[PDB]
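To start, the structure under review is shown below, and the notes come after it.
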Protein chains: 2
Amino acid sequence: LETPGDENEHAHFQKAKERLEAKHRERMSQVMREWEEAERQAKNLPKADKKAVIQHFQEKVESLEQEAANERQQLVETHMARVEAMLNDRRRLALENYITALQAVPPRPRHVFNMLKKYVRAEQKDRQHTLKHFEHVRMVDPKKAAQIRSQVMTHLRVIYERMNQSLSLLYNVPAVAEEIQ
Amino acid sequence: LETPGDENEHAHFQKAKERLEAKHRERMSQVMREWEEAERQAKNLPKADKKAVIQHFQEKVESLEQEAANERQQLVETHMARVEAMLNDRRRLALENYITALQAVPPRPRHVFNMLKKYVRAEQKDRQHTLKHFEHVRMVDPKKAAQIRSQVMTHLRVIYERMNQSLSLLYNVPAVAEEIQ
Ligand SMILES: [Os+3]
Ligand SMILES: [Os+3]
């Protein structure tokens, strides 16, 4: 995670969640094994002791379940972070590329557009992505999402303003205006 | 979901979440499209109206995000339900199969055990599965999990009692006792 090179991320990301899982079960089952033995003694001990063993290990697992939590979030935040940089970086590019329009003999009307749908579908990936991500916050931590709606509302609005502000660049190139539209 | 036959479930399950996703984005983007147009009018209207349009669609999306929620849970509960029946059904079987031991000439010491690890690893799938499932409740709806810990604690305990109570059937067959152990 702190190094990784194989381009495709879902690959890696999947692999990290994967081994994150092959790791917890390991430490977790060790407790379900330390617990079983544990009770195997409070078997002929007071019922008060039986009870404390239960409450002790009942807490060790919460401990672990917590570690893993954090541990897992730490993974996600990265992905998201890595995902967004891709998404922004691509977008920015298609801008110049779609900016490179298709100026020459017949302004490659098929390229302009070919290029356009890149920007568009791209910028949609943003919107589509910004949204998914949020739903998560809506569920998992309803309060967390409350705070962050004002924040993310602004974002979506930016894309909208941008997108149209992009299409509105045809208001600088008349030929392909009615031509492509 | 109400019919399905292709054995493997993860397959289907994946497919259902899949189309559940190809469906929401559809209805969702329609709102992000009904919203954009909407604001495009409150553009020269009072700032009070601009504000209501915002608050109206801000609520239509919560609506949808809610539908989808429910809609998605409805999927999960099935899977879990289908998953558990597999898990129980298999287990029960390995019991008789592992019960079928390996009685004959040399009580297929390699079969008894071969059979055993089926039961075991099986019953672990239970424990492993019961646990995963719960972590979900711990996160998503912390309160939900609080209620249900007493319930699921009992379960895990049952497997434990069972498992050992199974191995302890060798206390009925002496040959393979020291023989396999
Ligand atoms: Os995400
Ligand atoms: Os599950």
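By the numbers in Swiss-Prot, the shown part of chain B spans 379-559.
Backbone N, Cα and C define each Cβ position, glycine as well.
Within the same chain, no residue at least 6 positions away from B:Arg499 (mutagenesis position) has a Cβ under 8 Å from its Cβ. While the structure shown retains the original residue, Swiss-Prot records the mutagenesis experiment B:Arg499 to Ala with this note: Reduced affinity for heparin; when associated with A-503.
Annotation for B:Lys503 (mutagenesis position): same-chain Cβ neighbours under 8 Å, separated by at least 6 residues, are B:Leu465, B:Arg468. Quoted from Swiss-Prot, the note on the mutagenesis of B:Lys503 to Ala is: Reduced affinity for heparin; when associated with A-499.
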